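S.K.: My questions all concern the structure below.
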Amino acid sequence: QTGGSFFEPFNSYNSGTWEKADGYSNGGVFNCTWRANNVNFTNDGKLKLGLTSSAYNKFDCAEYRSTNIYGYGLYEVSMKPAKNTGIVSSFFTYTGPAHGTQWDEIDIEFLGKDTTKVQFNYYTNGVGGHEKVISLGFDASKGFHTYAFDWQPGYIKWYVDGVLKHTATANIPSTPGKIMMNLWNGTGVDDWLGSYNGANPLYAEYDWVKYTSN
Ligand code: NA
């Protein structure tokens, strides 16, 4: 039912293990439309997500996700988020209504307004409110760093370059979800993300993702 351990180096588009969001907007606070053309693979082997504009105040963003669902285990990413007011660069697990389940999600999010910090959160049956902002001690937009979360039945443990930065024990998610990565500009969450100034193009880079099942 759920996928097994894998290593993803982003050398090319593998249309059997991953897919590109295309032609729709998540709406709400998401003020951009997902475009497959904004999901690119560099020559030096990176997944590079772009936030673009081709029309007056009309933003094109990007998301990449697995075709498989995954359960408990260690999730690791090597990435460099975009730095700009009003955006988010992330790594997260997601399952929800549209997949015929409750909304269960675990996140690693970079608020563009300040890439010196990272935000950790999780949703269980759509109940969030577990935000934890960590000062990284470096500017994540400057180099690649390894971010990870160890998802187990009774806990969630988040790591930065192999160092434990946060542990959560309350109302932990349990529904297996897809692995996702995206870059987007917000609307009406100025408080949280800063307002978006329309700066384009903007890019988030990913060197690899690794999943280790129990
Ligand atoms: Na890579």
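The chain as shown is numbered from 1 upward.
Determined via X-ray crystallography, 2.0 Å.
Just so it is clear, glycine is given a Cβ too, placed from its N, Cα and C backbone atoms.
When I checked Swiss-Prot for this same protein, it listed these features:
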- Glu105 to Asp, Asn, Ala, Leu, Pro, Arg, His, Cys, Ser or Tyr (Swiss-Prot position 128): Loss of activity (MUTAGEN)
- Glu105: active site, nucleophile (ACT_SITE)
- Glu109: active site, proton donor (ACT_SITE)
S.K.: Translate the DSSP assignment of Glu105 (mutagenesis position) into the three-state scheme.
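M.R.: It is in a strand.
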S.K.: Non-local Cβ contacts of the residue listed as 'active site, proton donor' (under 8 Å, 6 or more apart, same chain)?
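M.R.: For the residue listed as 'active site, proton donor', the qualifying residues are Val88, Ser89, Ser90, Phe92, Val118, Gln119, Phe120, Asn121.
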S.K.: Would you mind listing, in sequence order, the residues at least six apart from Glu105 (mutagenesis position) in the same chain with a Cβ closer than 8 Å to its Cβ?
M.R.: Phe92, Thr93, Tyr94, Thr95, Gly96, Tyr122, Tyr123, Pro173, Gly177
